[PDB]
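Right, one structure below, let's go through it.
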Amino acid sequence: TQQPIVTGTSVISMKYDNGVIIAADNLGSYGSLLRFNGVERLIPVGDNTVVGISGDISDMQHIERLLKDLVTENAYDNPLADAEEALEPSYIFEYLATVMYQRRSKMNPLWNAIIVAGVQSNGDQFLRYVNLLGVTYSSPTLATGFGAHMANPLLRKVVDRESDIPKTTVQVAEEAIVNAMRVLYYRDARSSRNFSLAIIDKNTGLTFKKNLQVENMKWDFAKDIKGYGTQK
Amino acid sequence: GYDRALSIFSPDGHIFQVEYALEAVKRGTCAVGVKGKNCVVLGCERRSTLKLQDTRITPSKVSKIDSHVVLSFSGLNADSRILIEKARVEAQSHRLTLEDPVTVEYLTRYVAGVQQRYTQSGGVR
Amino acid sequence: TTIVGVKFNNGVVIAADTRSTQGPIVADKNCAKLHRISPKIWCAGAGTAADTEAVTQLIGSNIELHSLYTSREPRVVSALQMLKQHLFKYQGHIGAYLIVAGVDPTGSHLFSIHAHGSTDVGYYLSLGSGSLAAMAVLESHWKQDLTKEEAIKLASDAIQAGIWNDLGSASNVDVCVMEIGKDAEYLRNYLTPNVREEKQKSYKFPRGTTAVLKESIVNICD
Amino acid sequence: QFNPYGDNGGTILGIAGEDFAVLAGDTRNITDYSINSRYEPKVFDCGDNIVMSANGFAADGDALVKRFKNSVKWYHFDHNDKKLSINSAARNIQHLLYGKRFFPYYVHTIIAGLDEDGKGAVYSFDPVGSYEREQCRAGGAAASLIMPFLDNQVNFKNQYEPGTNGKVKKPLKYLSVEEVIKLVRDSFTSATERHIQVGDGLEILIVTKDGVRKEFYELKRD
Amino acid sequence: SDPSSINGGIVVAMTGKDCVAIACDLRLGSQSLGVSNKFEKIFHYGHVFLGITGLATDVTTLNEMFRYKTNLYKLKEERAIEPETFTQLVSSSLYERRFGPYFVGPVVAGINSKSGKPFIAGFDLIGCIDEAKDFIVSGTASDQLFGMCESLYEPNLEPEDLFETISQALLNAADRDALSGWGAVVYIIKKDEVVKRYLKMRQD
Amino acid sequence: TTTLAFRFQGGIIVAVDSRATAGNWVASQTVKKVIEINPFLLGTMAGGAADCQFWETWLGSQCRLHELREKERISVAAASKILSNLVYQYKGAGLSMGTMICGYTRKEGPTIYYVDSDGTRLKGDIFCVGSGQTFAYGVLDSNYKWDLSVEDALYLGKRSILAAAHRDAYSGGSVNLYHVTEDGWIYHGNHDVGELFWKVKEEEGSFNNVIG
Amino acid sequence: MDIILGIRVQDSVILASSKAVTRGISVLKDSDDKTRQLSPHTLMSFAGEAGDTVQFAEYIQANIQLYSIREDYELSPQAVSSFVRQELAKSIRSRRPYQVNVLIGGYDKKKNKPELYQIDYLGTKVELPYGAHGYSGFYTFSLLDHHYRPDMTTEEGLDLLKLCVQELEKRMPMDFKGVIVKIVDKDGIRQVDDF
Amino acid sequence: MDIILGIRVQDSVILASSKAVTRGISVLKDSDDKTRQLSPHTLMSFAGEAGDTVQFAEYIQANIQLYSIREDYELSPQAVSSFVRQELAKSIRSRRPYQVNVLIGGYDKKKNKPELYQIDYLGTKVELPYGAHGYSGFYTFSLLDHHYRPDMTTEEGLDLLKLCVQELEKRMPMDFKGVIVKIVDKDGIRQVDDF
Amino acid sequence: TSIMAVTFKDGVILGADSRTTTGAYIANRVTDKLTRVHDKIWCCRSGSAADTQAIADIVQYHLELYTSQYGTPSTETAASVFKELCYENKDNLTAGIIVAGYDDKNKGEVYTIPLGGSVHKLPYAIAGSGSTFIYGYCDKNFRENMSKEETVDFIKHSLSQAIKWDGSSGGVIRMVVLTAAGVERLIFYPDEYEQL
Amino acid sequence: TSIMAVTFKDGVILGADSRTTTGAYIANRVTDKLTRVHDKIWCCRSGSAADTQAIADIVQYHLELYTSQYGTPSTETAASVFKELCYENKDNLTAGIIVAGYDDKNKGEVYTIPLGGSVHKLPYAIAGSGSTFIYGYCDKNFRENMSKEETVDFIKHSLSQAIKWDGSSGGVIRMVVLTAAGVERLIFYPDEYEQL
Ligand SMILES: [Mg+2]
Ligand SMILES: [Mg+2]
Ligand SMILES: [Mg+2]
Ligand SMILES: [Mg+2]
Ligand SMILES: [Mg+2]
């Protein structure tokens, strides 16, 4: 048993017709102190998987090393490590999910909420969640922390059920994700303007975008707001 | 720990350490058991090569395992004490858990089991 | 519960869902959560249900008496000031959280009020367990100088976000529109789901199924 | 302090017919007032004509199903591909559960299938392994809402034959698979209306001598 | 310890076509111990019926209080109180004990003598009105009652059909509650006749 | 819960209720609170359901191994002590068990041992365990005799559970009856308390306080 | 205090109350009368917290005696029981509640009927054919449920009461030092001096 | 368990132990023998936590019986008591201590003297002319301090014991259902079947 | 919350962020924490919003009644009324208030009233959760008798950093300028102050 | 405690105060919080003195054994060893450590290891109770590729303010300069830095 110290907020994601998108801001908070501003919380595994992690950053860095070690280990005595016997999103998730549930069962959890996003060998989209309790679930849209409360409602307006996925393009999906990140910046006190976004497409592969910023913000209406009731 | 297999099979299918243990029994003083209609008698030989012995305190050849069962033996005297102690402990353990004293057959089966165990355990004769 | 308030060019609109729960159990599928303080000052609340209703009626009562005394139509700042001072006095033991909206001779207003007695001003506000689902929709689409039509749409879309995504929010959408210089128009069940459930069975029993020991006429007349 | 447990909501229902058995459950997964998934399967085909659901804390539920499926695999390996009977599976699950008696699987487990005489069978477990063969058993969030209805409509409790006035009970006539599926759908439709954790979808697994079949029905999403 | 579940018991009310029904179990207990099988929880003031579940001392106290208040109401108003008006009186009376409440779950049932409209209403222990068209439930088996009522209920039932529906709702709900049962009473209420029926049920 | 067991001329009568509750919620009315350890030995369920089920099933496995090894029926004394010694090892860990181990052997005759999760092992003639034990004891104590017939003894045990099922909120559902003889136990059926109550009331004239 | 029982038969009400007074470690008295006569045909037995029991009982006694003098009339048992219930219901939300449980046994001279009321410290009133407080009912109700008849004589009620006390003396852990038994009928209140 | 008394007279040791076994609300048994014979001339009575009492007693009994067989000799009461004290002293710093208090009454055949040892669950041993555990001594020691004589007969010890039990039955709140009395002398151990 | 008040040559300027949080949720991102208790006496509020609003409303009432009887009150008088409420009700309040005002006789004045109800007259004052991160910056960069533009820059830069590090602070930067010329409201948006 | 490490053109400089408190009592006013784990790899310690001394001693041991086998370790390697101890024993440690070192290949590097056991490579780092007060100042005044004299001034000014506001910080300002030229120790007394 512990308590999280340096933490990362929401990770948000969704499926679209040819793949998945995932995003997370670049902040590492120390309680109410916005201590670290250059933290990458999206960690790619090969060219077909991206693992987005929220929660305790020290545990994230540990998981990051486990994934790095997983790639090394898979390459051992494996002539098809860059082909048929390459790591799949489903392999990477199941491994993490096993670790997370084992850790909670020893009453020593990895204080995280994780979303594994990727594309399988057969082109199928993969998107599944796991947290410190070892709880797992899948959905067309997935989000952690504040994103679960604010991002999911917005993303579910685009893909409300399974049948909406083929109808959703990457431009529409990315647009919805980018808007959700803006909304979270407005309303989450532990968020930052800077974020990373990753797209895993079955045709164009893995596109990793760093140093993105929340833009087109509405603040002008603040000038007219005066007092808290009677003040003019 | 010392794990050496002392009791092993020979080409002719004999375990010599067990057979040589019988030769130790052959050397031991004679013991005899006879059961009547309403009694059992245990007779034991005392070799008279040892006089000046104190018969009050010298270990007697027949030992009570419980108030209703006795054990006599032929062979190594020191070895017999280990079996007698184990049998006595088991007799009390039986009374404690089953709430009934051991049958003569049960006590025999236990002692015999200990003897067998020492014929296929490592590091023991 | 999901409640929103949205300001527009010449008025204000307040909206709410209609689910009323006892914990995880639903008691009323069509609760009217939109209330009156005065004819053109409406409110809706979350928290302790009896406290939101009781505090609305009490201030509404005094607002009426005040309006009569002063020969003036009641102001939203008056409902606001009377509410917060009452709630503050009780240090949040009256679990009343409200969104208060209305028009008066001064203009159109939108306030949120919290159990401990703090108030807020805004052009769009949300409240209840569905507050975050609603605010996500409001932060995505609210703009300055909305028309009455746009503001009703934004408000009811914000409630829908709560209905679908919040377990404590469900069923229908109630709306009340307070435009300046007009009568406030209250739109009960402004949105309903189309379609109606039909069960596989009818459970209507055969008569005489229940066993009975006694019968008697109850004298209800004097 | 770290809480190793959680509640993912959900409601499941197992009914044993004369020559069949069903095990149903909603497809909604939740924490607190949020929806995690509208479709997250909860009832599983575990092989050898056995269906299983472990409702409550989904991490423990997934672990237990995973371990039992594994136990079926090793039962075949160890006993010449012998078919694991429903009664043997039940006793096996008791041991899986009781092995964690002092750090339990926070779940209410139900399995369904056919016994060795071809008759329908449902077994119900508590979190630490106590079990019983039953005819009808609801588990999870809305179990208290469903079971009284089932006592009334499956076992005809409190129902007497008209004209006799409580002297003759309603006879217990056998129900068909189609009749049972109606009671299941109506049970979940009612539960969805009055319980906030129940909704989204209903997946039923039917077990006969011909094998395992699935049926899916939508539920309200609010 | 929990005051609302020391004595046990349940009340349910339903609306039908030109009629209302209200029903209750007869148990009073001290936790596990059954004390009385004749503790009726439904009372009436004129043509307005009030069922009360919860802590039995408060049930008795509130009955006496509402008899008190409806009697004075009648003397002054020169007419019997109506269900809608009484509902507000119950709400008012409960909320005046906001920070020292009666541990009860009241249920009002009746027909307006002037409009002929059937009426039911429920309250939490501090007066929040639940104003539902179909049915109102209360007591230690309220979950069970919600389940029964949601599935068994259909609108516009005739008086004698409504009797069967509400009776089966109560009975089967009570049989899944340890602290409810030991007998049951059902009131069928029409504009100018009320029938009271005692049900036969298991006594465990 | 209400369970009882008593010794008499014809052996042992075992009678239990069938109700299981989780708070006020009645989880089941069809619970088997008599565990058939083997064809000669019975155990009652009270306290923890899993604890009683699991360890009394395990007890049957130990009794079976005993008679394989010793070629003789296990005594009720020895069987009961296997269970009491086991739970005593777990003492403090949180097992919950209140059971009567009932049997009829040659050397002992009809024998009952109350075994309990804090290590208690008591031999006796009459035992009653559960939330409704006090109600059952009253009927038992005032009507018990050694020279009861098997028929009258069965009824007494049935009537004593009924008494408890009526007054105790957490007891009821149905009554399960068993008669333990030297040649093994004999099941004497499941009796719905609902139907039993009215039947007994009429035939016996008891429960005048209740209207029927 | 500990055991207080009551049984209403054909023509009378019988109250049985334990004699022991225990203060922690020692039994200070074995002849305590846990009852007060409220009026010639109304008797109240009591049990609960030390001090509060007698204070409450004597307070009720005084109020009923005052009423009897003012009106030159004996209140009905039902009226007395309703008065007592209100006092206890009032008490439960007080600064320091009376922790007292009572049984009221009276003979209504107007209706010519015995009546037994059971009221707990919360103000929970019930009219019964037989009643008790504390754990007393747990041991005795199964016997009363079996043997009770509404047409029992006073002698039959006493015999059934003996059976109840015998079961209490067998299965109760505490020594309550026997019971004092009193009968309430049309002729008033009298104590059975041999029990 | 509850009351265990002991008194050493001229030529014997008398142990009196209550018969009741109470599990919370009900008295489950009224004929329980809270004693074990450790050897022909040594008896141990016990009281304490449920389960631990009998488990400890039977464990001691087995160990002494084992010693008796191995050496064909009966240990002196003093030796048996020292063994028991060590086991309890060992137990008190264990993971889960035996919560058992004992009295050891024995006749030393070598010295031709009766001996009574009192040992509590901590391993606190004392040799006494008379002893008890729990609250038993609070009621009885004033009577024993007054009447006791080291030259008392067995019959006089039994009469003094009756007086002690009578005082316990009067002032103790709990019903301990009488006592089983056993005498330990040169001829061994016997039970007084009428007390 | 990040609030400050700074005296300068021509008077005094109050500054504040606009973020109001309930845990990690931003309940209001456009809050006005600069409140008017008299024409040229304003305050910056920190702590319980309910408490600081209630206090400010009472003070505004007291100064309105004061003005009706004795004419325009001094900034010191306003601070005293604040202090009296905060000190006497210290057990039931969580309020940290900075009082700033302009007289013609006294010019710009700043009073800070921390949790206990003590009063401290200062050249400038900082308060709120975000103030902790700018004690060093403000101490190094403050000068007496700055110009209006320098003081606006000083406050803008200071609160920019407070917002940068404190998650409880954010939104826009509001300011109120108090001089002989009158009362001027200023607002600065994220895209302006974040790039400083 | 007030500690910091700053990279500059020629390498890196560590800085620290010298105050060690037991409650409000200053148990040591001349503490050396700049500790050497290798020739040109030093660290700044914050948190439990017992824990940070124990950790530093173990690290010094590990790097000594590393050097005997594999030659001079990198600053990254030193940080990893620190992290490994801090992360794996996070339940039983209260340590906040800044690691600074000079390679010829990598030049000046700074790693901060906060409470949880995470590692963060930064241009400069601040830590300790007094760091809170200089987040604003340090962010505004830090530049990359400063000169030795500029970096000394930056650290001197920064810790001067941290000491000014934090009661847990004080005494002298110690500094250690790590360059290709070698290792230089600096000390600055109160009469020097208080007047800045
Ligand atoms: Mg729902
Ligand atoms: Mg919803
Ligand atoms: Mg019931
Ligand atoms: Mg019952
Ligand atoms: Mg910020």
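Quick note: numbers on chain F are straight from Swiss-Prot, i.e. 76-287, in order.
From the backbone N, Cα and C atoms, a Cβ is placed for every residue, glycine too.
Straight from Swiss-Prot, the features:
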- F:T76: active site, nucleophile (ACT_SITE)
- F:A124: bortezomib binding site (BINDING)
- F:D126 to N: In DOA3-1; decrease in activity (MUTAGEN)
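Between F:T76 (active site, nucleophile) and the residue listed as 'bortezomib binding site', the C-alpha separation comes to 11 Å.
Proximity to chain G (CB-CB distance below 8 Å) holds for none of the recorded positions F:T76, F:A124, F:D126.
Of all the Cβ atoms in the protein chains shown, 26 others lie within 10 Å of the Cβ of F:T76 (active site, nucleophile).
DSSP gives F:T76 (active site, nucleophile) a coil state; it is part of no helix or strand. For the residue listed as 'bortezomib binding site', the Cβ neighbour count at a 10 Å cut-off comes to 24, with all displayed protein chains included.
Counting every protein chain shown, 25 other Cβ atoms lie within 10 Å of the Cβ of F:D126 (mutagenesis position). Look at F:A124 (bortezomib binding site): DSSP puts it in a helix.
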